[PDB]
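Below is one structure, written out as structure tokens, with a few remarks after it.
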Amino acid sequence: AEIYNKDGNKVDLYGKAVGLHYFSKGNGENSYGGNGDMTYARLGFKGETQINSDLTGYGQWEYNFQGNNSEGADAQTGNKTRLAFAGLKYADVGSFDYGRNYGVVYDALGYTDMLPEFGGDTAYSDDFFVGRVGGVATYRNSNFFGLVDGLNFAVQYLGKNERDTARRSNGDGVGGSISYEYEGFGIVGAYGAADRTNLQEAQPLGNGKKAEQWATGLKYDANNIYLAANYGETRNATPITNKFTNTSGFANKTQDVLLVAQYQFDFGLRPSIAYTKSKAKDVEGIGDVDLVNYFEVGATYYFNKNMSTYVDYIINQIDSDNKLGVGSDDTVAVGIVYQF
Amino acid sequence: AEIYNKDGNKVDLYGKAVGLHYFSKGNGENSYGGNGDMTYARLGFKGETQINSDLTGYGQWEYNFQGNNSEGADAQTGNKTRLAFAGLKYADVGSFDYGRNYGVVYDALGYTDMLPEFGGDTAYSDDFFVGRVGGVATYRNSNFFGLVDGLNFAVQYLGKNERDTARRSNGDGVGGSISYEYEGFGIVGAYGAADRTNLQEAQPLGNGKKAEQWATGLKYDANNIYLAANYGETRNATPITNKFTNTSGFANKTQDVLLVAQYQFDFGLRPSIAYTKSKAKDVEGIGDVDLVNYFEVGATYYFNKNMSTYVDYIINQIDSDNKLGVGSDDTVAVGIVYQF
Amino acid sequence: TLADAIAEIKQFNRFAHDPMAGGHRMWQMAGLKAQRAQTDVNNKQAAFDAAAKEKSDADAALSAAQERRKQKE
Amino acid sequence: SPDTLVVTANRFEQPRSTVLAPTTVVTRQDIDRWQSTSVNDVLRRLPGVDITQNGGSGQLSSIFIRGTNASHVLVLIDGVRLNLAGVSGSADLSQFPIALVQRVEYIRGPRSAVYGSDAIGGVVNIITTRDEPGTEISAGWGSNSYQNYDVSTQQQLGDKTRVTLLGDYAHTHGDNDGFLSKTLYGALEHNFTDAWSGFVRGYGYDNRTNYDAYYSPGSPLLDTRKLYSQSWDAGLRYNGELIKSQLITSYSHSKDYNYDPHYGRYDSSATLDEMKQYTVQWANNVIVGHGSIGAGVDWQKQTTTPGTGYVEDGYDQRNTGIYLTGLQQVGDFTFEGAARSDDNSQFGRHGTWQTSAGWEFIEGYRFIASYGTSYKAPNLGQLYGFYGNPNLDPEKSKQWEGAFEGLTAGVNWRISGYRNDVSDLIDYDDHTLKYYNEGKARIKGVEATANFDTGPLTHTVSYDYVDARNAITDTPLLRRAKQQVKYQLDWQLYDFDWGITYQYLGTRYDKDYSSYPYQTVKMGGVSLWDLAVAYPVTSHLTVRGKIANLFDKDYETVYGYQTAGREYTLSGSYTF
């Protein structure tokens, strides 16, 4: 909600609370998503200020707090800051921002990540360009300087991050994305490339330096309908863990396919269906294997903008014999949401 | 910004976001400040309420959240609450507060701590009186009961804090500070004394029980100009770490000199220059040595109160052969800020 | 490496007395290369001699120690 | 161009008429009309410029202004010594992409008193930044598999901030693969106030070029050169009504691999020349009387990598040049003057100075006299290589020039004679195997220029004569052409823009590299014609065609090495 809109400056505090639960057979080790109560509340602030008619500056930050944790030493587990960045929007030339934000490839992967709770599994966090990361500088053009309506492009530089874990570390990277929206229809294409750090190469799995991601997305949203299809391929970019070996690293090659079909009703209802798949190739000692392969069937009732309820049933098609100890169990989630 | 101002009560939520980066030759181990992405967001709330015409009560709190961290186990690293205190301001006699706040000596040290990112290194945190610490009770007089304009004084008692590390611990302490501002010029003098805990004495470096800090500050600020010069001396108060020995402790004696000269322009510009030096004496086995010895050269563009950008180049004059593993490398920092 | 540098010097020997040719640069350069690689070879020779000494000493050490084991057994 | 503004004379803007030394300026317009694809082709046609190249584009080339050595022309990029000569200590523009060139200011004559070292022949200030807003997508196909694709746009952000960007891809054959050049350029210029202004600017390029190398079995063929360069300039200008201040800093980094594709760019057989160049300049000018007085400092640091420039280890040479320049037009007189002292980390200090006088005896006809002393620092090779010698002194050049410029019935002409007594030339000695400081050279020549309109026709004719000789041996410095004739006929008709560039390059003297000892031989002097047409299809689309070396002449500039003849270029550009 907009709490402060004065002096040519406007502040929008946006926050929500989600009472959530996951069900599944067994304790939930093998469940796709998990099991139990997954309630969490997010708080964030967005701020703008028009310095000049043609130049305005903005800053946004978001944090997520989990409620499933106890009040002991594990209170902070799963608590983090998702987004924290700033930037300025010029009138037509474009806009430039910096901070902790989504990677260009997320722009392409946004079409599939429309599910209530699950979805966007391929778009891992703290990954090169697919998810939200810290240390990015992004430039964006809307409608190509107002030349061509609906066609906008963005470019992003990624400062190297040498962290303790290869899963969370990266190096110098670059990426770009283009999106043409016309009359409701939408097309997008994004590409990102970066260098893997010594820790990443040193990992038992994974080989090579050039970590590459790219994706193409298509969609149509109108008439209370939303269809979407994103196909993305990556090299040495996706993280992978082997429970049998209890060893991690990156995937020499990965193909990911996402498909979504959601309908919406006037009476605050939106049933959803989603197919997903990700196959890794040239895995060290496991050849080619499927990381995730499932169906979605879910729904969301929108009492209003500030109140909603939803359910999602994930038909995990992964088999138990999978060569990475992956969870071969179905799962379901039921959630209730308040948001201001 | 003021979000609630009703019923003789006023609440000012103040928060900002800073996209920051540090550059330096190499990985940044030897760099003065460091290297990499230092983006961070701070949130805080101040509140006042006029209980009576002559008596009003105030409460202030601030927290800092770091964005440089990943979403893994290190998310909470560097996240903390800077200030959290309360207190009451009487009409003329003065004001008294308690909580987690800056030490009286910080009052003197404020003149030098005007730099965009670096600066105020001597005013370390969780140190006796120079920086913000928890467990202080402070009383302040403004204009000496309204008798003499511009001459104000403060007194502070510091309850003992027995923490796990000598770096964060203290003992019973007392201190005072006086500041006379006349015609733009400003003068200040602060003194603090406390007892070191057994853990502090047990440390290999440092000797004696009376941990003492004191400082003197002079300035002239007007016409978009700000000059400042703080000279402070301490005994067994300043923290010191030896990479060669990988051992820490306190300095038997320390002299610190800080000088600042900043100009401001009508068109949202503010160039700055700063000299700094700190020499420790009677070091156990190291005689006298320099902890920090550098120049500053930087600038800041103020788009408006809510938006700004800045840069700072730190010419570290410390030599590599320093007998404490101190960073003998230069450094630079570039930052952008949104703040409401 | 020495044979290489000395082939490069035979290569550019032509230009040794030709001060205004490209090759006569690469010639002195090969000079430098050869004299270095030669010093290097000398150092490897010293180190190899030393290692051969140590190795012979060890070879005798075994004879003696296993005669001692035979006597003690 | 007559009576337009230049900066090269004393680093600050001034009408080029007011520069006493003979000057020429080429514009982006001028270059586009020539459909020039290399800087060497732009220079090859300026008077006193005599260029040689080992064939097509990118091929090793050397420029001789007024008959001087390649290492006697100072080449400036936006005003700072061209970094690609750094290691060589000699300008070579076959490899510098033409797309960055926007303005060429080119003043022939001693200029050490303004620019310091290695400014003997003249100053070429190639300004890469021009004030034409808009955006231009352009493409070009040519022979030798020439291809060029270039997107560029410069636009205003406010009223004080202009952002300029361009990307360009270019490939040519002409050797078996030729020259491949990829360039990216970004620059932002702000106007803090009416007089305060500042600018950042970064640009890089990659150049893969193939060449013929001496083959020896069992030994690598270093026949491929990969050059990666980037530059970062940052400046601050105060342009007031009486005082002008320039604070300029630049940092150029360059990596120059020569290798055998088979062996690899990083294989031990590969030669890597890494070179870092830093420059800090301060210039101040105060309008005094009918003129101004200027005084600056310019400092440069050159660091090299072991191996770089055929030298064992990598060296650090620092040079600071303090200078002062005065200029005052009294009545019909004009007195310009400059003094300089460059202190190099290599050879201590060395002084230099030139002074020119311009008396206007008749209104529209004046006599310019000028003298200059100029130095040249010994270069990386002749200092730190095995042939090198660190105690070498700079090469000295005394230069005197007399000229008459005048306007006669619609023709602007200049007749001028120049003397150049280069002394203390650095020469290598056979009987000692070291670089010595012995040689001398007596250069005498005449420059006769005339440009004139006749209705819609524009004629730019010029004759050049140069007699460069060894002052000791009295033998003429070889590979120079006795005399050149450069004549360009420009006449656009029915919006068709036409241009016939002619050039007769006289008789060179080159050495033959077939038999040994290498015998000096006379090169024939030949004429070369080039035709250029340009039509505007749309008020955006402009298609231009060019036939370069119309008559397919069998000229050579390096005896033995063939240079492309007949060659065509079709191109289109879309300005909006």
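We number chain A the same way Swiss-Prot does; the residues here are 23-362, in that order.
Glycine is treated like the rest: Cβ placed from N, Cα and C.
What Swiss-Prot says about the natural variant A:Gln88 to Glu is this: In strain: B/r; AA sequence. Long-range Cβ proximity for A:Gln88 (variant position), meaning a same-chain Cβ under 8 A and a gap of 6 or more residues, is found for A:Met60, A:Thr61, A:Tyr62, A:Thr99, A:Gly100, A:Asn101.
Over all protein chains present, the Cβ of A:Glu139 (variant position) has 20 other Cβ atoms lying within 10 Å. Quoted from Swiss-Prot for the published natural variant A:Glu139 to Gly: In strain: B/r; AA sequence.
In the three-state DSSP scheme, A:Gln284 (variant position) is classed as strand. In the shown protein chains, 22 other C-beta atoms lie within 10 A of the C-beta of A:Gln284 (variant position). Natural sequence variation is annotated in Swiss-Prot for A:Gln284 to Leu, with the remark: In strain: B/r; AA sequence.
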Helix, strand or coil: which one is A:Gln88 (variant position) in, per DSSP?
strand
Intermolecular Cβ proximity, variant positions A:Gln88, A:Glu139, A:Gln284 versus chain D, under 8 Å:
none
Can you tell me the CA-to-CA distance separating A:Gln284 (variant position) and A:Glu139 (variant position), as a whole number of Å?
14
